[PDB]
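*Asks:* Can you keep this structure in mind? I'll have questions shortly.
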Amino acid sequence: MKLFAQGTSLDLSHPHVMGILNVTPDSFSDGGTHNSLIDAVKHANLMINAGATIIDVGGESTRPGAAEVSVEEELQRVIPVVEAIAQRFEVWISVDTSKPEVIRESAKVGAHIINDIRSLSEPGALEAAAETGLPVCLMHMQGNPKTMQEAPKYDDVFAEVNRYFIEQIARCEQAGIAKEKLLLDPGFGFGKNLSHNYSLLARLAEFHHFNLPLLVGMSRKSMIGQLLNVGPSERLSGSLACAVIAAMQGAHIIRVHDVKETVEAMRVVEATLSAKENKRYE
Ligand SMILES: Nc1nc2c(c(=O)[nH]1)N=C(COP(=O)(O)OP(=O)(O)O)CN2
């Protein structure tokens, strides 16, 4: 499969590692945007050099009790980091925003994929994505990510994530975004408990019936932390196991913090799925 954006294509026959670059207020310092601009631009360079093919630049945190960020604060941080990267390097850039203004502006400075974890549900978001014309990632979420609320009860989580995708693709086709430009993502850790997350991981091979690209984000989440009982620094081995499981079943993009070791894992998976008659495990 192939994505086409900004005059270029992305070939999804092999898995891409998407590096994370979060440029929040509490990290892209002091007041209103520092010399943190060189750090951002240096961080991207190491990831690109670790083998990353997409960088996901985002200005909000979505962990529990995370503060709201305003459009000014997003536009000050995200857009100059997006522009600087696209000028300097030939990577693909996803913007992890939910605000319409930030979608319209990232488009103009060179971003390639809109990766809104809220799946364009904010007033005005869907049509900003639509006029942009770029690939959009749709993600399953239940409840609000930034709350301190325990997890939903699902009658069945696979069936519910799957109904959600059916609904969402239609919404998009009606806005005028062709099913050709969507990517789907089960939302690991968003409104799911430990079992719901591993049931969704165990059956990931099966969301391929949509014939859309699969994006997966599992790096250093609680699905590894609680299972192993380690802290956020101590989750690399468990985060690599989630990336290999997921790419063995054909996921197209793996969004990680630890780009060097994930890219290295993806290479062994490549080696393996290439010798494997139907190129996928199920
Ligand atoms: N497509 C996609 N985007 C995402 C996903 C994900 O699962 N899929 N997870 C996130 C987790 O956000 P959090 O604020 O917990 O932190 P992180 O940027 O360090 O991963 C944030 N953004």
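The deposited model was determined using X-ray crystallography, 2.0 Å.
Note that Cβ sites are derived from N, Cα and C of the backbone, with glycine treated the same way.
Below are the features I grabbed from Swiss-Prot:
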BINDING   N22  Mg(2+) binding site
BINDING   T62, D96, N115, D185, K221, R255, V256, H257  (7,8-dihydropterin-6-yl)methyl diphosphate binding site
BINDING   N115, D185, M223  6-hydroxymethyl-7,8-dihydropterin binding site
DOMAIN    15-267  domain 'Pterin-binding'
MUTAGEN   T62 to A  Increases resistance to some sulfonamide antibiotics, including sulfanilamide (SAA) in E.coli strain BW25113
VARIANT   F28 to I  In TS20; resistant to sulfonamide and temperature-sensitive
*Asks:* Scan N22, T62, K221, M223 for recorded positions whose C-beta lands under 6 Å from an atom of ligand 1 and note them, or write none.
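*Replies:* Once distances to ligand 1 are taken from each Cβ, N22, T62 fall under 6 Å.
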*Asks:* In whole Å, how far does the CA atom of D96 ((7,8-dihydropterin-6-yl)methyl diphosphate binding site) lie from that of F28 (variant position)?
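*Replies:* For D96 ((7,8-dihydropterin-6-yl)methyl diphosphate binding site) versus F28 (variant position), the Cα atoms are 16 Å apart.
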*Asks:* Under DSSP, is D96 ((7,8-dihydropterin-6-yl)methyl diphosphate binding site) helix, strand or coil?
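*Replies:* Going by the DSSP assignment, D96 ((7,8-dihydropterin-6-yl)methyl diphosphate binding site) falls within a strand, counted as strand.
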*Asks:* Measuring Cα to Cα, how many angstrom lie between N115 ((7,8-dihydropterin-6-yl)methyl diphosphate binding site) and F28 (variant position)?
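*Replies:* Computed Cα spacing between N115 ((7,8-dihydropterin-6-yl)methyl diphosphate binding site) and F28 (variant position) is 20 Å.
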*Asks:* Measure from the Cα of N22 (Mg(2+) binding site) to the Cα of every one of the binding-site residues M223, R255, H257, then give the nearest.
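*Replies:* Looking at Cα distances from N22 (Mg(2+) binding site), the smallest one goes to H257.
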*Asks:* Taking only the Cα atoms, work out how far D185 ((7,8-dihydropterin-6-yl)methyl diphosphate binding site) lies from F28 (variant position), in Å, as a whole number.
*Replies:* 27
*Asks:* In whole Å, how far does the CA atom of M223 (6-hydroxymethyl-7,8-dihydropterin binding site) lie from that of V256 ((7,8-dihydropterin-6-yl)methyl diphosphate binding site)?
*Replies:* 14
*Asks:* Quick check: in three-state DSSP terms, what is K221 ((7,8-dihydropterin-6-yl)methyl diphosphate binding site)?
*Replies:* coil
*Asks:* Tell me the Cα distance separating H257 ((7,8-dihydropterin-6-yl)methyl diphosphate binding site) from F28 (variant position), rounded to the nearest angstrom.
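*Replies:* Spelling it out, the Cα of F28 (variant position) and the Cα of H257 ((7,8-dihydropterin-6-yl)methyl diphosphate binding site) are 17 Å apart.
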*Asks:* When you measure from the Cβ of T62 (mutagenesis position), which residues in the chain that are at least 6 apart have a Cβ under 8 Å away?
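*Replies:* Listed in sequence order, they are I117, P145, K146, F190.
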*Asks:* Give the residue from the binding-site residues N22, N115 that has the most other Cβ atoms within 10 Å of its Cβ, counting over every protein chain displayed.
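*Replies:* The residue with the densest Cβ neighbourhood is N115.
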*Asks:* In sequence order, which residues at least six apart in the same chain have a CB under 8 Å from the CB of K221 ((7,8-dihydropterin-6-yl)methyl diphosphate binding site)?
*Replies:* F188, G189, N197, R235, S239
*Asks:* What same-chain residues, at least 6 away in sequence, bring their CB to under 8 Å of the CB of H257 ((7,8-dihydropterin-6-yl)methyl diphosphate binding site)?
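*Replies:* Once residues fewer than 6 apart are set aside, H257 ((7,8-dihydropterin-6-yl)methyl diphosphate binding site) is near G19, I20, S219, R220, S239.
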*Asks:* Does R255 ((7,8-dihydropterin-6-yl)methyl diphosphate binding site) have same-chain partners at least 6 apart in sequence with Cβ under 8 Å from its own Cβ, and which are they?
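*Replies:* For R255 ((7,8-dihydropterin-6-yl)methyl diphosphate binding site), the qualifying residues are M18, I20, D56, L215, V216, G217, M218, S219.
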